[PDB]
Amino acid sequence: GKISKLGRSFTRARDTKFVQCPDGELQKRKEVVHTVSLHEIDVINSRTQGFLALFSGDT
Amino acid sequence: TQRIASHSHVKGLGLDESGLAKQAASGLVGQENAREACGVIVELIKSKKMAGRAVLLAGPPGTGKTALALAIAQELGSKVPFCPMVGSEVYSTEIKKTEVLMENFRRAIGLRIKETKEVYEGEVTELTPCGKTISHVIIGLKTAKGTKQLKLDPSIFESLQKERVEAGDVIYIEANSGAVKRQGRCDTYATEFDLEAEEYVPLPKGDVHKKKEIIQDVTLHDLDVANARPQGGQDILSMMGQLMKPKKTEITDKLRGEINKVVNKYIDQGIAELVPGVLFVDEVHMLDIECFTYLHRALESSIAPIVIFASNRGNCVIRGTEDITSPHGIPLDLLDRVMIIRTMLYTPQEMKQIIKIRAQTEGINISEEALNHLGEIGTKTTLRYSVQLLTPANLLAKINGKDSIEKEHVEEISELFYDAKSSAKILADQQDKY
Amino acid sequence: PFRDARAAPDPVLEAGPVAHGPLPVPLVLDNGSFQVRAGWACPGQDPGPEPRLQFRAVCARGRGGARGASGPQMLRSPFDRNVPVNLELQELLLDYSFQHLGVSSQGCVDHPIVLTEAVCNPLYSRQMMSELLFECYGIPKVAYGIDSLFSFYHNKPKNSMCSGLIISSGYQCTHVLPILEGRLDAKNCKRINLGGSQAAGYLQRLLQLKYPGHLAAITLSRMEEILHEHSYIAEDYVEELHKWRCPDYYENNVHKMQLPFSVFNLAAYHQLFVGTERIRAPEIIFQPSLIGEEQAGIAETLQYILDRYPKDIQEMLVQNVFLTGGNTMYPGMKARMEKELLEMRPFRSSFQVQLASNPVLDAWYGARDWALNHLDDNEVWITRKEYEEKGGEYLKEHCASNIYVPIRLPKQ
Amino acid sequence: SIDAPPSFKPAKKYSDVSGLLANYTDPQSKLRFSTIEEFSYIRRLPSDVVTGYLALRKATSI
Ligand SMILES: Nc1ncnc2c1ncn2[C@@H]1O[C@H](COP(=O)(O)OP(=O)(O)OP(=O)(O)O)[C@@H](O)[C@H]1O
Ligand SMILES: Nc1ncnc2c1ncn2[C@@H]1O[C@H](COP(=O)(O)OP(=O)(O)O)[C@@H](O)[C@H]1O
């Protein structure tokens, strides 16, 4: 239920950033490759919101 | 596949049934007199009778001390805890040095528990609570193998409510733990709206209900740590968990006393069994004189694990004394509490066998004429250096389009990567430039 | 490539094929909505030798006005939704059947008859079917029974008391019939307002919209061939149609239905490619929502009747699920039904699905075997004189018959 | 009183012109379709076959 907005279509740029409308079909099954350091698994597991210590350094 | 590493070829001590060693077996070669001794230690750990007994492996660098220590962990297998540590780990910034010793001594003793893991999963066909207030809740489940009904307690019902479960959702219940997981809405309802924020999953094709027998491993240290500080209780969902950062702390003596008393209750009731394991304090000469003195108490205690030590030092100064030399870098007072196993340097023929066993472990084909050359270079340098050159030699053989190591490949690599002895000769010559 | 159907056979017989023993050999008459099936009981022979008169239940009378015709040959038919509701168009259907079978001579048919009727039959309808039979044709005694239940009676392991669900699917209806101790539990029986007529009608209208260039080339009698020979029922529809989505499977499985010829001529004399259509026509009885129609369909209905019993007698009556009639002829029907049944039972429990030995003829063979046994059980039949004191809205409660209730119709 | 009950579940949405599952419906013709080529196809149909398809489902079309 997250919405991301990428601006407005060029044909209604009048009346903010502008872009052409997408190609292909509306609903795409996409596939995403993702990778995490072995450390970053360890820190997320340490605390109620462990991931903040991955920035603040309090690990 | 699994990554190859510095000891992955050793698979056990490889003794025959009489207890004597074979020349070459289970991925070790040589060292008969020194590794027959580990056989006796394995029988001692399997006997379970003793506590606090300890062993020292002694001998020069590259003579097999950690290989033998890991070979013991193979012969015991994953039933029995084996906790490795490095001497330098003692110097924490959160807790005193003897606390780190005591935690690691506890880690090497395991409770082994049995239970029947029992799982229900499928689409929720109905929820119906059952006077004044809810006595129980009936729930129905469906999969492509059939239907069941269950009778939940109000604690589980609270958990279903917290997961925001409603009829038509696909659910996993684990009956032992009281664990409850929502897995999405069942796809038969995927047309209720065109756009809605849920994720829809197909009706499960597996059994509605499954049973296993499982075995749980937990050490005494896990009981200590879990029980000492208040357990947080946050499945997140509670912002108070954000404020107080964790830290390690000196576990009090009183608490370990109670934990011992409660575990004795359960091993009388047959609910648990006990496995005394091994603590391997490697690199022992990095311990301080304070710590060496505390070991004189912990190795006497009628609860302690078997402890294995290893060291490579001659007659060096004991850390923290600024003055006193002692054999192996260990105080004489403690050295009179351990049995000592000596470890011996390899003859050229031994190194050839180790090199070939490393090659066929690491995946490399090598010709006899090249293997004789790594054998020679090992006598000039050290075994731990000849075994480094195998992979880079293979990688040049591959670049030059050939399957197998040949003399010119190892000869090229020898000119390209130096040894510590020959590099030190360069530093003695260009002395004024560094 | 399409065929054309046969017409106008030569059924002619002597005045009565009376065998040894009892002289009043009964007529066995399956009064179907799609077609009628009729013949002599022919007792003393184990295999029913000749179910004569296999013919479509449709009659011709056109702009000429002055004549009508009845055999296999604008058209009309006597039924509304599997109950007969026509006067003379029923008579001239019976007449055809009697005349081609032979009859004595005098001002009546001398032989008793067993006759199929609707799973429930409205009282007025039963009354009219009795009047149109006793008055005009003068039959001595009559029996009414249900097609499906005769087919079950035929297919039973033994001539003994039983329980089961009957799944039945004819021209314009499918029914789910729970039966207990040989009795139809008609209080909680249910039917679905769809059937093989509506499947053919849908497949027609699809192909008309697919090829508007030749509406005239496609017609019911050609829709029959693709629906009988070339269509099948999915194990799971949303998975079948998903494997039909890829072109390399499609070209290997699409059906090439060559029309007769007079550009390679297909721009009009097309090969009428049927792909997904060969699934979407059978599936109507499991998902009536492929048409406009909001009803439970053969899957939700079976669960909805089966949950209205105690959990022990469910496990009893599911031990004999039986498939019979018309639409059950599709290939794959047993597999789809037993898979759909596996999801709606207790996790380790058992069920059995039986398919009728001949799904279309077993209703008639059942009525044969029934009448040939119950010749002299005069509590079972309605005698000619009973119809003079009970007004025609009356029935005799034998097994394989609709449940009677005490009631009477005003008439003058 | 023998009629079967209405279904409880919401209806699946198959495409008109091929029968494959339809994620999509066109805002003007009100037919439903699975893929881009099917959307190209429907836009080239005359009004007669469009109302013809909708009439198979007793949709607003009368
Ligand atoms: N007898 C043997 N058989 C097979 N491989 C051996 C043998 N002895 C040593 N090795 C291998 O050679 C290397 C020797 O490491 P070794 O156990 O000697 O370390 P160490 O110098 O004794 O102690 P540390 O681990 O503290 O450096 C490893 O790759 C080991 O697996
Ligand atoms: N071989 C077959 N395959 C598929 N459908 C068939 C087959 N034979 C008959 N049908 C279907 O059976 C239906 C008629 O069955 P029938 O038992 O005679 O009906 P009823 O008893 O209501 O008159 C028709 O709609 C026809 O499409």
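So for chain B, numbering is Swiss-Prot's, and the shown residues are 12-141, 151-454, in order.
Quick check of the header: electron microscopy, 3.4 Å.
Using N, Cα and C of the backbone, Cβ positions are placed for all residues, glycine too.
As annotated by Swiss-Prot, ATP binding site applies to B:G70, B:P71, B:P72, B:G73, B:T74, B:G75, B:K76, B:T77, with the evidence given as similarity to another entry. Quoted from Swiss-Prot, the note on the mutagenesis of B:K76 to M is: No effect on interaction with NOPCHAP1. Here the residue is the original one, while Swiss-Prot reports the published mutagenesis B:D302 to N with the comment Abolishes ATPase activity; inhibition of MYC- and CTNNB1-mediated transformation. Recorded in Swiss-Prot as a mutagenesis result, B:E303 to Q carries the remark: Reduces ATPase activity. Decreases interaction with NOPCHAP1. No effect on formation of RUVBL1-RUVBL2 heteromeric complex.
Neighbouring residues of the recorded ATP site, listed in sequence order and excluding B:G70, B:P71, B:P72, B:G73, B:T74, B:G75, B:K76, B:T77, comprise B:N332, B:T363 (Cβ within 8 Å of the Cβ centroid). In this structure, B:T74 are the binding-site residues from B:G70, B:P71, B:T74 whose C-beta falls under 6 Å of some atom of ligand 1.
Annotation for the binding-site residues B:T74, B:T77: lowest Cβ count within 10 Å of the residue's own Cβ, B:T77. A distance of 14 Å separates the Cα atom of B:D302 (mutagenesis position) from that of B:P71 (ATP binding site). Around the Cβ of B:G75 (ATP binding site), 23 further Cβ atoms fall within 10 Å across all displayed protein chains. In the three-state DSSP classification, B:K76 (mutagenesis position) falls within a helix. Residues near B:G70 (ATP binding site) in space but far in sequence (CB under 8 A, at least 6 apart, same chain), listed by position: B:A45, B:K76, B:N332, B:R362, B:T363, B:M364, B:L365. Across the structure, B:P72 (ATP binding site) and B:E303 (mutagenesis position) place their CA atoms 11 angstrom apart.
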